[PDB]
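> Right, I'll just put the structure down here and ask away after.
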2 protein chains.
Amino acid sequence: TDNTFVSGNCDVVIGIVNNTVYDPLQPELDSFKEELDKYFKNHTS
Amino acid sequence: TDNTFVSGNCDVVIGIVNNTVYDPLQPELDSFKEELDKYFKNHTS
């Protein structure tokens, strides 16, 4: 995401291809979400 | 992290020194972790 920027849509670009843009913030918050799930178990003890 | 970028390793560039890299994402997730700290003694009570 930091290497590119979002503009327009996919229709206005001639020759555009489909791929999966890697979000650098997605796994960091997902791994932190798994850390929260470990801390959520401490709410019962 | 926004003022630098990760490239290569520490064994290539000559004269490299050891230090810590402050990540702006760390305190935001730490403050939220400390915001959750008050919730442990809540549910258990």
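Chain B uses Swiss-Prot numbers throughout; the residues present, in order, are 1117-1161.
Per the header of the entry, the method used was electron microscopy, 3.6 Å.
The backbone N, Cα and C atoms fix where each Cβ goes, and this holds for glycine too.
Heads up, here are the entries from Swiss-Prot:
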VARIANT   B:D1118 to H  In strain: Alpha/B.1.1.7
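So where do these features actually land, and what's packed around them?
Note: B:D1118 (variant position) has non-local neighbours B:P1140, i.e. same-chain residues 6+ apart with C-beta under 8 A of its own C-beta. B:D1118 (variant position) carries neither a helix nor a strand DSSP state and counts as coil.
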